[PDB]
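What follows is a single structure, written as structure tokens, with notes after it.
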Amino acid sequence: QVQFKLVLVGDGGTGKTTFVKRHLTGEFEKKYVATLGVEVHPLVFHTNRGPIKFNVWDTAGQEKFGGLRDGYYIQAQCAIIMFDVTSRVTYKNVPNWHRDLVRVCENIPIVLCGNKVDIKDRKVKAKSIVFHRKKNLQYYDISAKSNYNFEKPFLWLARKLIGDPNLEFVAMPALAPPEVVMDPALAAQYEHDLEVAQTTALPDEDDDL
Amino acid sequence: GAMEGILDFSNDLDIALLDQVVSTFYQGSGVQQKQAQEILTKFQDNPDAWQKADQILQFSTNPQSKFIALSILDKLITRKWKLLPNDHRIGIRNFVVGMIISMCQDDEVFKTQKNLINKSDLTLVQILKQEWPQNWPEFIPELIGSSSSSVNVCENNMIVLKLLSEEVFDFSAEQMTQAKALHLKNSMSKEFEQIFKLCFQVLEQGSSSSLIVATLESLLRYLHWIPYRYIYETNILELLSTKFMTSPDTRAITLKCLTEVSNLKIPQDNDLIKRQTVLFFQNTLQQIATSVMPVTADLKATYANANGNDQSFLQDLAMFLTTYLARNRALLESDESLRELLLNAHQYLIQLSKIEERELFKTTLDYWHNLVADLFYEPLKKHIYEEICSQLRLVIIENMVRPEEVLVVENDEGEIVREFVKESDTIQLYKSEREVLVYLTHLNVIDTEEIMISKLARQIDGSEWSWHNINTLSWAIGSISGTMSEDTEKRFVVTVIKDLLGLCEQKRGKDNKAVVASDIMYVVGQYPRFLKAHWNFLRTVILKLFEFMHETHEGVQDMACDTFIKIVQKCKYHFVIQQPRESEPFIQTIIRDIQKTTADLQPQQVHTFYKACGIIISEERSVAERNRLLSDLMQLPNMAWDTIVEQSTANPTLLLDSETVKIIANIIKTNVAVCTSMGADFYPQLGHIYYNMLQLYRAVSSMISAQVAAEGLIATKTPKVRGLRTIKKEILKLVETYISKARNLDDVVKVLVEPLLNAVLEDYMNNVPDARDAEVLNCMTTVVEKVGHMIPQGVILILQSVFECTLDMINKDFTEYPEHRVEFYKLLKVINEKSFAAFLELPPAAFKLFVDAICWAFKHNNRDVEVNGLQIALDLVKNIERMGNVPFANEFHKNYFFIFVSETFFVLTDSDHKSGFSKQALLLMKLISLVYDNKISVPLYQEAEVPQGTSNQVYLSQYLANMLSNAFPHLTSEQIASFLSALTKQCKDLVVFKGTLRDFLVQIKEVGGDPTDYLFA
Amino acid sequence: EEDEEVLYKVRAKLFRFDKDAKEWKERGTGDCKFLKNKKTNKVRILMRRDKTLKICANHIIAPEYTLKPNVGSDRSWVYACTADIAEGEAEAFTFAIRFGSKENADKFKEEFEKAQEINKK
Ligand SMILES: *[C@H](CC(=O)O)[C@H](C)[C@@H](O)/C=C/C(=C\[C@H](C)C/C=C/C(C)=C/[C@@H](C)C(=O)[C@@H](C)[C@H](O)[C@@H](C)C/C(C)=C/C(=O)O)CC
Ligand SMILES: Nc1nc2c(ncn2[C@@H]2O[C@H](COP(=O)(O)OP(=O)(O)NP(=O)(O)O)[C@@H](O)[C@H]2O)c(=O)[nH]1
Ligand SMILES: [Cl-]
Ligand SMILES: [Cl-]
Ligand SMILES: [Cl-]
Ligand SMILES: [Cl-]
Ligand SMILES: [Mg+2]
């Protein structure tokens, strides 16, 4: 199938894994569990040019959990560089990540992403963000939390790899869902399982939704 | 299973098995790939693993295997090189060089193994950083010689020199000591003469080669640092600006070199150099016009098509043109023979600025701002650019982004709806566009008006009608406010509004109406000066906004409220006075009808509306009248309040009602809103509700506690309990808001403080952790900030009530109770600044926890906590020093001086706290300087630990050397000694001190660091 | 979806209960639609994520289902679904769906139960 190796790089805590998870399952992981070396995930998108598959190599940003480091970049066909707009040092290191990346991957499309724009006290000013200009990187402000611009990096990359600037995400057809009846046996457990659910509070009850 | 075998080193390395594991990782999937990954990481991390490196390079049939082999060496070279026996160093150098030579001679391997060859070069360069040129003097000459022998080797040499230049000049600041960076820069500099010679020859004997491309790649790096003469005193500008511009595979890199050249350090008064700078630009523009596209070409369309490398090229062109012109346009401005060039270059920029690419647009807009700002000031320049500016006016007006105030947007179905969210990322773009457009208007106000008015006509007659066109136009019209004379503005704005109304009269349906509404609202909100001169008009505008407050279209409704307050913020004076031919100040009218007007608004919109009224009322400086207006404003919330207070007093059950909770919350929020705008003036209204409000705080607190007892912690998640806490939180917010603005501090202390503390502290202290409001802490910070000095016993009370219980919530990890965590340290900080005595009163055990708390803050990665932790520490030290030679100061130093020093070193040296480096360094410097300046009156060492005579200076060195020696056992004694000597001497010069710290941080990452590096000056 | 009538549309956020973990996890934010098949008269829930338009819910509104309240919310329903096909293979979930308002939550419940009756016929 039409699939592309995507490497995702940037400092620890910038939101790389959370970003990928959001796209994978729809979930927002609140906890920070450091990535160990790399985590490879298949990610499919439906487009007016057919399906496009990214194999996302979600790499570790913490030096001590770096694993093979630039070894992960071998034969990457595209990349996302992530920083955290509430953390200046993460932007400062962007050239470092870029350097190590382009040494291995000389001519790939790359998106620079400034994550966590949902947070009121922004530190890396919009005006400051210029590293991408001389390097021909696409840039987006994003939030994995609020989903601000969350689709943009993948839409842009899909356009660049398929070579079609008019490429759009399209709604997948929706098969008729089945007519299933709950079976006698498990009906007892369904009550217990449901009970735990009702009495476990939904997260972020203060959001708009 | 079988895979793990390669981790066993006592067995000889099965290379075949390695390749399987590698391929499994690279081309595999799911569980298998994952297991291979872990395996390979462990293999790589094995400290003997490098010994297998030659075996792998020699025998592997898999390039990723060798790549990984090279990563293993790289790790060894960069970190453990000088620990290796000399022969392993020779041998490693040899097989790296040999592998490179070998891979360059076989054209197939050279052609199809670029990744592995690039890795090999980088690895080689790592060896050069260690060994060159002191232990490898001939490397440059031999590289130069080797180059003429083979096209492949020569090209690959260019890769190597590029990498070397990078590692020495571009990326050395973070990665090497100051001394070693200087050594390598100096070394490269001393031999660059010969490097350049080769680079020039190669460039002269080829046209469109991978070798040429490679050479130019290296040249781009050199341009960061080389002396200007290499650029200006050779033929190189000619080659770059002509020959290398013509072929497309060299054009990209050449343009980037030329951009960098446009940034060289270059004499100001040298007429011939000037001429050379004109000539390369002239050449370059000529090649573009004849080899790529003419000035008339539709770059918007070209970019949009996205063929080959067109986007990148256009991006690089924009960068070249803007860079060059920003520095040099003046060279082109006075000489008539250069006029066409100047304008042509700018015409390309005009075409570039039409491209649909936001990031690219920002790059060109930055340039336009640079241009127009200069034309605004510099005599006799604007006429040159009059036609360019005229075109630019069109471009900006037609690409105005949606202002933050325009709350309606069109959805995917052609519907005008309220926005789901703020377009946070177009805020800076709008400001940038406005700024440029504002300058353009000043530069030619006739042209700007003629353009806008005539565009408007083509909306009316239908010729160019569309939501996009009316929008961008309206936004632009609003954005130029302040540029015209009042008189011109008068006529201008009159025309615009008549026309917008006429336009609205024509259009029909809810979507059209929403759009034109939003545009009119935006425009009127942008012209307060006009509004102030046109009372009748202003009054009619406000009444219309009130009508919109009943709109079923929510975007329009919401925008009406924002527009109302926006106008009031600027025009409030005209609402407070009685206007001619009016029977009352308009504020009176607004208040009288407030229930009708706000009937259909959401609560927060109602609060905004009340906030706006507060702004107006605060204009009334007569105290009696102002208070009367305030009273009148608060009539509805105060009557709701009075009735609620009766009910609560009668029985606590009614508060139980969910509807009642919401009513109460909205009353308090309304008070918060009005207090926000009236500040100090709000006091009488506060005094009306204050005692019952604190009673209600208590009643509601009991309810929460009761609910938790009855239902468990999970009760805190319930609508009921969140609603009850909202009440508490809003009450805290109201008091905080008032106190933050209070002008009568005596009344704060005499009337507000005692009942507030009584109501809030014990409740906080005696609730379970999950039921404690962080807002209490936030409220107390403001109380301490504003009246802290006047309430020493009160501050003691605050500490007692919140310190130990809050610390215990936050001291098990870095994540739980994030709000408490942040507010806790802000409170500690202000207390430490304003009422340090409160800490003096603490029992010694609680004072120890205080010191623990501070250091705990250090270790946070969370900047909000970390920063405050470092400040508190610095402040505390100051507070102590200030006490002078008294027992508490002496005991403090005896107990805590070394705890602070070692803790500060810990976060400095652990690589996990890099964000705090500056404040850490400042703290460390202060601490060291205290000893260096004999500012500690007692021995820091317990007796018999050391000889009696011994100075604190000697002992401090001794403590630190020992600390570092155990903490970093791979350092030598001399490294440590030299580091401490340097550091202690430099404890008065923060910039030098910091550099010595950074050098230390480099050295601890490797073995055999040179101790003399600390002599750098 | 051309063979279907749109009975009800409402903006929503959908969660699924992870049991192994003791937590709700978001599945998607977007338009939750009730769709009546013109051929079979059957009524399903279909919901797609904003921007990517990916299906995050696809199941019949079975007559057997019951919308229950969640302890944390006055604007949400929880129910057990035995056969959702959004991911692919038919699969059982415990779902939670939260709305912009209580009005919306109450309106949804009403429509849901109307749909259940249509589905009985
Ligand atoms: C659609 C209306 C339609 O269906 O046709 C739009 C969206 C309207 O609903 C929205 C209108 C808004 C504001 C108007 C601008 C408010 C009207 C003010 C008005 C008529 C004021 C009178 C008193 C004037 O002064 C008139 C007579 C005068 O011609 C004005 C327009 C120009 C002036 C001030 C001339 C002067 O010489 O001073 C939405 C906020
Ligand atoms: N406020 C906010 N927090 C976010 C956002 N994205 C991620 N986070 C949070 O930031 C933390 C780190 O996220 P994570 O994805 O683990 O970062 P990472 O770059 O993968 N770290 P590592 O490189 O060590 O694997 C998490 O607590 C996560 O919830 C965002 O958009 N906004
Ligand atoms: Cl390779
Ligand atoms: Cl020279
Ligand atoms: Cl005014
Ligand atoms: Cl030594
Ligand atoms: Mg991660």
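We number chain A the same way Swiss-Prot does; the residues here are 8-216, in that order.
We read in the header that X-ray crystallography, 2.0 Å was used to get this structure.
Note: Cβ is positioned from N, Cα and C throughout, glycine not excepted.
Sequence annotations record features per position, and here Swiss-Prot assigns GTP binding site to A:18-25, A:36-42, A:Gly68, A:122-125, A:150-152 based on experimental evidence. Annotation of the published mutagenesis A:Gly19 to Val in Swiss-Prot: Blocks DNA replication; when associated with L-69; the original residue is retained in the structure shown. Swiss-Prot lists A:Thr24 to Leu among its mutagenesis entries, and the accompanying note reads: Has low binding affinity for GTP and GDP. Almost completely abolishes interaction with BIRC5. Mutagenesis annotation in Swiss-Prot: A:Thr24 to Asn, described as Has low binding affinity for GTP and GDP. Decreases nuclear import of proteins and RNA. Stabilizes the interaction with RCC1. No effect on nuclear location during interphase. Loss of activity in triggering microtubule assembly at mitotic chromosomes; the structure shown retains the original residue. While the structure shown retains the original residue, Swiss-Prot records the mutagenesis experiment A:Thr25 to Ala with this note: Minor effect on the interaction with the alpha phosphate group of bound GTP. Looking at Swiss-Prot, the entry for mutagenesis of A:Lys37 to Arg says: Decreased acetylation. Quoted from Swiss-Prot for the published mutagenesis A:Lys37 to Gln: Mimics acetylation; enhances the nuclear export of RELA/p65. Listed in Swiss-Prot as a mutagenesis experiment, A:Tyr39 to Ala is described as follows: Abolishes steric hindrance that traps the essential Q-69 in an unreactive position, and causes slow GTP hydrolysis in wild-type. Loss of one hydrogen bond with the gamma phosphate group of bound GTP. A:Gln69 to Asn appears in Swiss-Prot as a mutagenesis experiment; the accompanying note says: Unable to hydrolyze GTP. Increases binding to BIRC5 and promotes exaggerated spindle formation. In Swiss-Prot, a mutagenesis experiment is listed as A:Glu70 to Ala, annotated with the note Strongly decreases the relase of bound GDP. In Swiss-Prot, a mutagenesis experiment is listed as A:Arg76 to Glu, annotated with the note Probable loss of interaction with NUTF2. Loss of transport to the nucleus. Experimental mutagenesis is annotated in Swiss-Prot for A:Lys134 to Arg, with the remark: Loss of normal mitotic chromosome segregation and formation of sister chromatid bridges. According to Swiss-Prot, the mutagenesis experiment A:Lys134 to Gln carries this note: Loss of normal mitotic chromosome segregation and defective mitotic spindle orientation.
This view paints the features noted in Swiss-Prot onto the structure.
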| residue | record | Cβ neighbours (10 Å) |
| --- | --- | --- |
| A:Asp18 | GTP binding site | 23 |
| A:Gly19 | mutagenesis position | 19 |
| A:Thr21 | GTP binding site | 28 |
| A:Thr24 | mutagenesis position | 24 |
| A:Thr25 | mutagenesis position | 21 |
| A:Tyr39 | mutagenesis position | 13 |
| A:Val40 | GTP binding site | 8 |
| A:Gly68 | GTP binding site | 24 |
| A:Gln69 | mutagenesis position | 14 |
| A:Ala151 | GTP binding site | 25 |
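A:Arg76 (mutagenesis position) has A:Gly68 as its nearest neighbour among the binding-site residues A:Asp18, A:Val40, A:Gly68, A:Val124, going by CA to CA distance. On the backbone, the CA of A:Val40 (GTP binding site) and the CA of A:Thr24 (mutagenesis position) stand 9 Å apart. Neighbours of A:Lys37 (mutagenesis position), defined as other CB atoms within 10 A of its CB across all chains, total 11. Counting every protein chain shown, 11 other Cβ atoms lie within 10 Å of the Cβ of A:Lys134 (mutagenesis position).
When the C-beta distance to chain B is held to under 8 angstroms, the recorded positions A:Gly19, A:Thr25, A:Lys37, A:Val124, A:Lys134, A:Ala151 reduce to A:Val124, A:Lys134, listed in sequence order. Cα proximity to A:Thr25 (mutagenesis position) (within 10 Å) is found for the following binding-site residues from A:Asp18, A:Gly68, A:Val124, A:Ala151: A:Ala151. Note: the CA-CA distance between A:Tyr39 (mutagenesis position) and A:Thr21 (GTP binding site) rounds to 10 Å. Highlighted here are the recorded positions (A:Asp18, A:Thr21, A:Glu70, A:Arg76, A:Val124, A:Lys134) whose C-beta falls below 6 Å from ligand 2: A:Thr21, in sequence order. Around the Cβ of A:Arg76 (mutagenesis position), 20 further Cβ atoms fall within 10 Å across all displayed protein chains. Among the mutagenesis positions listed (A:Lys37, A:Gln69, A:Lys134), A:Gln69 has its Cα nearest to the Cα of A:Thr21 (GTP binding site). Spacing of A:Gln69 (mutagenesis position) relative to A:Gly19 (mutagenesis position) is 5 Å (Cα to Cα, whole number). Highest Cβ count within 10 Å among the recorded positions A:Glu70, A:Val124: A:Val124.
Highlighted here are the recorded positions (A:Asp18, A:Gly19, A:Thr24, A:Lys37, A:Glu70, A:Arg76) whose C-beta falls below 6 Å from ligand 7: A:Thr24, in sequence order. Put simply, of the recorded positions A:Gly19, A:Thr24, A:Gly68, A:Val124, A:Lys134, the one whose Cα is nearest the Cα of A:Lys37 (mutagenesis position) is A:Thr24.
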